[PDB]
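The structure under discussion is supplied below as structure tokens; questions concerning it will follow.
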Amino acid sequence: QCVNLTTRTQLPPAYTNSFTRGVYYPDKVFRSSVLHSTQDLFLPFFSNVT
Amino acid sequence: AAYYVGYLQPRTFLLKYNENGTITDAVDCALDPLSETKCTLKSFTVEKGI
Amino acid sequence: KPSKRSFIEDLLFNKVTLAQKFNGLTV
Amino acid sequence: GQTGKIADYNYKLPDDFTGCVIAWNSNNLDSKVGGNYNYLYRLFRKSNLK
Amino acid sequence: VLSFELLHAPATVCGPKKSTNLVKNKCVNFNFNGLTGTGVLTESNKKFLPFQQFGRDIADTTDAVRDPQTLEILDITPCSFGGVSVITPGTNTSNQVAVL
Amino acid sequence: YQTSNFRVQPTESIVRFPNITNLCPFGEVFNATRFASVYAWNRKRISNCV
Amino acid sequence: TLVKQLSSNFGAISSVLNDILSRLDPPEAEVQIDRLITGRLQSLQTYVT
Ligand SMILES: *[C@@H]1O[C@H](CO)[C@@H](O)[C@H](O)[C@H]1NC(C)=O
Ligand SMILES: *[C@@H]1O[C@H](CO)[C@@H](O)[C@H](O)[C@H]1NC(C)=O
């Protein structure tokens, strides 16, 4: 069933801000009371999220 | 319903682990000159100087 | 007093903050 | 080290060998019509030999 | 009958298994899943997150490892090494020595 | 005079990475009625397990 | 910094000797070992100076 529904209403897309969010553990290594520098794909701080 | 969509870019982060191994804080490297200084010094605190 | 240091020597020794075992490195 | 590994079940040269290898063709007299089968070459061994 | 053939490709169906008893308090060369080393393995009190497989201290040295069977954390410490020194009064007064 | 060094040798008592107990169920052709045929051959592949 | 310099390729396949030994045959596994030896000697000499 391709249904192909209808009755679509248009509004502009709204943006908002990323308040220090979107950080994941890059590896499976345990650390304790240390500062570690990593280089990988991340969501930048204070970006425009839809 | 409400939801938010963003994107990822290749960045460099400095991550802070507590005694129990969970990431409790992070700092970006290409946000501010202050963030650049923090990443260079590998610390979350900077003293007076150049 | 523990050891035989003076008041000022104790202050100096507690003021300075200080190491482990490595692969080939000894102290 | 050129392998041909069955020949290295048979005859092996060291890593720092110094000397000369000389080979030539013997299709005229080593192999001829009507049976030539008297050479054997040790298909496989238990382990590599020094 | 099967086909004995070779072709260059990243493996998808592949994995080893040897199994050996776990020995503590005796330094030895060890090979966990992928990670190899040498040292003495002892019980630990560190707490890992459920997805974490091995600890690591400053200067990137493997410090603790979780075993795949019991999911327990073990400390790795190298077994002893050092130097030896010979203390002599000179081979003009005597020939006996001490060793440190 | 510091003459030489000493170190403790391993006891050879080695360690593990066992428990294949995942044990994906794929054995049905091993003792089935028909294995294959000259013109009933499929694409026999093994993947996503051991 | 001396200890941290120990996990570096210096142009070799890896930074750990055991994997180089396991994944390569002795005739041509020696070049990687030589590169690692060269780099580690250089770092140690700089530390001493
Ligand atoms: C870490 O976990 C322990 C419980 O094992 C808890 O007592 C302690 O407060 C935790 N650390 C922090 C910083 O919350
Ligand atoms: C696999 O692991 C479980 C728990 O992780 C443990 O009972 C044992 O080591 C294995 N189970 C078997 C062999 O049934």
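We're sticking with Swiss-Prot numbering for chain F, so the shown stretch reads 313-362, in order.
We read in the header that electron microscopy, 2.8 Å was used to get this structure.
Using N, Cα and C of the backbone, Cβ positions are placed for all residues, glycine too.
Straight out of Swiss-Prot:
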type	residues	note
MUTAGEN	F:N331 to Q	Reduced viral infectivity
VARIANT	F:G339 to H	In strain: Omicron/BA.2.75, Omicron/XBB.1.5, Omicron/EG.5.1
VARIANT	F:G339 to D	In strain: Omicron/BA.1, Omicron/BA.2, Omicron/BA.2.12.1, Omicron/BA.4, Omicron/BA.5, Omicron/BQ.1.1
MUTAGEN	F:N343 to Q	Reduced viral infectivity
VARIANT	F:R346 to K	In strain: Mu/B.1.621
VARIANT	F:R346 to T	In strain: Omicron/BQ.1.1, Omicron/XBB.1.5, Omicron/EG.5.1
Which of these recorded positions (F:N331, F:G339, F:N343) have a C-beta closer than 6 Å to some atom of ligand 2?
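F:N331, by Cβ distance under 6 Å.
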Compare the Cα of F:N331 (mutagenesis position) against each of the recorded positions F:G339, F:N343, F:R346 and report the nearest.
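It is F:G339, whose Cα lies nearest.
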Could you state the CA-to-CA distance between F:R346 (variant position) and F:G339 (variant position) to the nearest Å?
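That separation, Cα to Cα, works out to 13 Å.
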Near ligand 1, meaning Cβ under 6 Å from any of its atoms: which of the recorded positions F:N331, F:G339, F:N343, F:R346 fit that description?
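Qualifying residues: none.
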What count of other C-beta atoms do you get within 10 angstroms of the C-beta of F:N343 (mutagenesis position), across all chains shown?
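Neighbour count, Cβ to Cβ under the 10 Å cut-off: 7.
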Name the recorded positions, out of F:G339, F:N343, F:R346, that lie close to chain E, meaning a Cβ-Cβ distance under 8 Å, keeping sequence order and answering 'none' if none do.
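Listed recorded positions passing the 8 Å Cβ cut to E: none.
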Mind giving me a neighbour count for F:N331 (mutagenesis position)? Other Cβ atoms within 10 Å of its Cβ, every protein chain shown.
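Cβ-Cβ neighbours of F:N331 (mutagenesis position) within 10 Å number 11.
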With an 8 Å cut-off on Cβ-Cβ distance and a minimum sequence separation of at least 6, pull the same-chain contacts of F:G339 (variant position), or say none.
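Listed in sequence order: nothing, so none.
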Other than its own, how many Cβ atoms are within 10 Å of the Cβ belonging to F:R346 (variant position)?
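There are 7 of them.
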